[PDB]
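Structure record follows, encoded as structure tokens.
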Amino acid sequence: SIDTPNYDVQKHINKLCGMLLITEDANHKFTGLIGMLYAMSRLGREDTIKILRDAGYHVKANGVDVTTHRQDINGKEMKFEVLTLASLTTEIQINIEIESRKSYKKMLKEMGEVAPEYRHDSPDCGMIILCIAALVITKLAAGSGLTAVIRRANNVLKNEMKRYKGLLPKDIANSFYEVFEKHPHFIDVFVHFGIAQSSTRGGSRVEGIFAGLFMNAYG
């Protein structure tokens, strides 16, 4: 049973990436999976299932929808927008939002309202996560390469690290290494995503950084 998010939940998954990126000392245990879900929502359900079936994997596709979950946090009832995922519980998703809201309040207290580029909903958060996945893919293709991933990430993602407290290269790289080892079918998904993406012209600074990083896995 593999979650196959479609284009409709792309905005939500990007927001989930952003929530982790704004979290001080964020637990990146699920970032590899979340980043892969972002890549799949960018490729779309149809292309994702096609890639897996073509690669020889047997796939029981799970539809991904947005549902409103009511939960009591600090005595007050709260409404959370969550995704119907077999791989990621409602509890984990809500805890990611709770922890990010704690970080966000700390930011308000520090600088007043937060600029678009420093928020959890900035359109390039998913791509920032996938930049780490691009570095990991290169070191899985070249042959252990974790020290090199961190150092290459601090240089290439210097502006992004300045924008996001939760952009922790060591933790994110480890989470991607872990998912590609545990679920090798994600390697095929990522590679198709990266080939397709690096074809697109212009766009954001981060889309450009990703394309350069991805192209480097060849020369």
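Numbering, chain A: per Swiss-Prot, residues 32-174, 177-252 in sequence.
According to its header, the structure was obtained by X-ray crystallography, 3.2 Å.
Every residue, even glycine, has its Cβ placed from backbone N, Cα and C.
Experimental mutagenesis is annotated in Swiss-Prot for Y38 to D or F, with the remark: 45% loss of transcription but no effect on replication. Around the Cβ of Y38 (mutagenesis position), 12 further Cβ atoms fall within 10 Å across all displayed protein chains. Secondary structure at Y38 (mutagenesis position), taken from DSSP and collapsed to helix, strand or coil, is helix.
Looking at Swiss-Prot, you'll find the mutagenesis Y69 to F noted as follows: Increased transcription and 50% loss of replication. Under a cutoff of 8 A between CB atoms, and with a sequence separation of 6+ in the same chain, the neighbours of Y69 (mutagenesis position) are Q41, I44, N45, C48, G157, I160, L161.
Listed in Swiss-Prot is the mutagenesis experiment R132 to A, annotated as follows: Almost complete loss of viral RNA synthesis. Within the same chain, no residue at least 6 positions away from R132 (mutagenesis position) has a Cβ under 8 Å from its Cβ.
In the deposited coordinates, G174 and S177 are the last and first modelled residues around 2 missing ones; Cα to Cα they measure 8 Å.
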